[PDB]
Amino acid sequence: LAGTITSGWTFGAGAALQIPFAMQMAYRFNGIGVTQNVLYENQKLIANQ
Amino acid sequence: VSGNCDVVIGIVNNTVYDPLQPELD
Ligand SMILES: *[C@@H]1O[C@H](CO)[C@@H](O)[C@H](O)[C@H]1NC(C)=O
Ligand SMILES: *[C@@H]1O[C@H](CO)[C@@H](O)[C@H](O)[C@H]1NC(C)=O
């Protein structure tokens, strides 16, 4: 769990790299087909949800 | 580019360069 937040999904693959969690979430969103502007613009709301 | 600069958090002032303008001038 600690690894996921700090390093996202990168550590399982190899040595962990530190990335911002907000940025990490954005990368996952792209996977689902939603651009990054959507996550950042609605970032305040998403945290609450 | 999709928005206003105020909405995003942690955005840093910087200059973005366009290749097209130089050639036009
Ligand atoms: C980033 O962290 C620093 C800690 O010194 C903080 O001052 C800054 O507000 C943070 N950036 C944000 C919330 O965008
Ligand atoms: C640079 O960023 C700061 C953020 O505090 C902002 O107040 C300022 O207007 C920005 N500079 C511009 C848009 O030239």
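All chain A residue numbers match Swiss-Prot; in order, they span 878-926.
The backbone N, Cα and C atoms fix where each Cβ goes, and this holds for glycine too.
Swiss-Prot documents A:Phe888 to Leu as a naturally occurring variant and attaches the note In strain: Eta/B.1.525. All protein chains considered, the CB of A:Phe888 (variant position) has 14 other CB atoms within 10 Å. The secondary structure of A:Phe888 (variant position), as reduced to three states from DSSP, is helical.
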